[PDB]
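A.B. asks: Before I ask anything, here is the structure I am working with.
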Amino acid sequence: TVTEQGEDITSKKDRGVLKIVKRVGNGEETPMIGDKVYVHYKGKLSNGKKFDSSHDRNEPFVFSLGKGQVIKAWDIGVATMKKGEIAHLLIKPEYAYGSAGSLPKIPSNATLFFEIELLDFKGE
Ligand SMILES: COc1cc2cc(OC)c1OC/C=C/COCCOC(=O)[C@@H]1CCCCN1C(=O)[C@H]2C1CCCCC1
């Protein structure tokens, strides 16, 4: 395998967000912009120095798709997913925290990795 694998799901096609479907989902609907979305996730910096998971909070993570409550990669990435799907996302800094970073958690120009399971979504 290669590092830069997965489908480029960016609009600009700059391979900034690469997606692999690891578990196929059910039903033909993906969420609409503005839908409330319910997920479980495991995330990390590619340097392995930091890790975050919804399981640490012992409850699904909920956000409104496409409202910028999460990094760009998530708004783009979760919009592509079916209910029940598990996907991996490899994310360059331009679709995460950029050259400014987000200290102390996220250094400048960080690459991020997430596994996300789309549990459900509801039209608000
Ligand atoms: C567990 O707490 C955090 C988790 C992430 C980022 C954080 O601040 C940048 C962060 O600090 C508290 C702030 C939370 C508010 O949302 C920040 C935006 O977070 C995000 O957009 C993405 C996706 C949704 C789950 C959290 N996200 C994060 O990047 C995590 C990081 C934490 C470090 C490992 C890689 C993931």
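Throughout, chain A uses Swiss-Prot numbering, with the displayed residues spanning 17-140 in order.
Method of determination (from the header): X-ray crystallography, 1.8 Å.
Using the three backbone atoms N, Cα and C, a Cβ is placed for every residue, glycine included.
According to Swiss-Prot, the protein carries these features:
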type: MUTAGEN; residues: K28 to Q; note: Mimics acetylation; impaired interaction with AKT1 and PHLPP1; when associated with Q-155
type: MUTAGEN; residues: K28 to R; note: Decreased acetylation; promotes interaction with AKT1 and PHLPP1; when associated with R-155
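Burial and contacts for the listed features, if you can.
C.D. replies: Annotation for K28 (mutagenesis position): no same-chain Cβ neighbours under 8 Å separated by at least 6 residues are found. Mapped onto three states, the DSSP output places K28 (mutagenesis position) in coil.
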